[PDB]
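Single-structure report; data block below.
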Amino acid sequence: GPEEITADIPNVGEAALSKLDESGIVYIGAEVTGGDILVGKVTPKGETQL
Amino acid sequence: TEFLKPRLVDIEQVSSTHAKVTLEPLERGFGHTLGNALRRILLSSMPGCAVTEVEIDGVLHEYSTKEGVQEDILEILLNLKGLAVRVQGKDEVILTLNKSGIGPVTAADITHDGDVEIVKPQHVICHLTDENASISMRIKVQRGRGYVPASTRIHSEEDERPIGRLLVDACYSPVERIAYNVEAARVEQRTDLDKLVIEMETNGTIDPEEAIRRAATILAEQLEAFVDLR
Amino acid sequence: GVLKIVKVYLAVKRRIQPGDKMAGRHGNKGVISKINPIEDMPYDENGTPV
């Protein structure tokens, strides 16, 4: 499946998503420290063994 | 005993920046001891007020530019870093600067407040080149001591700050440079006493006498752990 | 094979630390050992510290 850029990301608190817009891109001028999410990218996940 | 006690006798004011303070009488060897202790205290632990946070309309970060302003936002913040401001009542002050026209912008254009004293009203802060260009700026000043980089304040404070809350480094210490020398005090029956002359150079926002008084108080407070606690 | 590319530019302000290489114009290089307080270093009779 095609990868999508979005602010909808599983198992991530809204605090880390506060610096992303509705399109998933960090705002210009936003101060960012190590480990933050600059752009939210989602890739389709294959079948996983449970 | 034969001990004598130092007395603050003269406060010679060379200018609004340079000050001379004379201390006498001083016994043998006490001149250099007191002078060095006072110098180490005054250069490190004097409280003062400094610009710490600047907000400008239409500016997102410090790496951008605005039309009509000759210099860059970084130059604006570095010019703000050298603002000599004195606050009497409170410890945190929000300052407002509004200017529109062509010509240099100085500290005199800040909307003056009853409890804020500006030492240098001719200290240039920005340059405007377009008549229609206007600049509105909010300046936040706290009071502290020592030097505070831009990392400690953001680490300590956990609240979110909106984009445009530009943080600048704070150099709280108002004292720039001090030096001292020891001469001979004049006493009719004691031709061996010494007199300590301490030269102090700083911006405004500090009266030399109150600075020396503060240094003496803090030194005594530090010694209080030695007077009776073994 | 790609759909969209997002370029993000990051501006890092770097101060001096013990460990940075300082050198002159005569082949005399070195490494910052410690950061000294202003009141902690040699001064002349005028009070200006090196």
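We number chain B the way Swiss-Prot does; in order, the residues shown are 6-235.
Method of determination (from the header): electron microscopy, 3.2 Å.
Even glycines carry a Cβ here, placed using N, Cα and C.
Under the three-state DSSP scheme, B:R45 (mutagenesis position) falls in the helix class. Every protein chain shown contributes to the tally, and the Cβ of B:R45 (mutagenesis position) ends up with 15 other Cβ atoms within 10 Å. Here Swiss-Prot notes a mutagenesis experiment, B:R45 to C, with the remark: In rpoA112; temperature-sensitive, blocks RNA polymerase assembly.
The number of other Cβ atoms within 10 Å of the Cβ belonging to B:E165 (mutagenesis position), over all protein chains shown, comes to 9. Listed in Swiss-Prot as a mutagenesis experiment, B:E165 to K is described as follows: 5-fold decrease in CRP-class II promoter-dependent transcription.
Within 10 Å of the C-beta of B:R191 (mutagenesis position) there are 11 other C-beta atoms, taking all protein chains into account. Among the mutagenesis entries in Swiss-Prot is B:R191 to C, noted as: In rpoA101; temperature-sensitive.
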Within reach of chain C, those mutagenesis positions of B:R45, B:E165, B:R191, CB-CB under 8 Å: B:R45
Listed mutagenesis positions (B:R45, B:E165, B:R191) that sit near chain A [CB under 8 A]: B:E165
Length of the line joining the Cα atoms of B:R45 (mutagenesis position) and B:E165 (mutagenesis position), in Å: 38
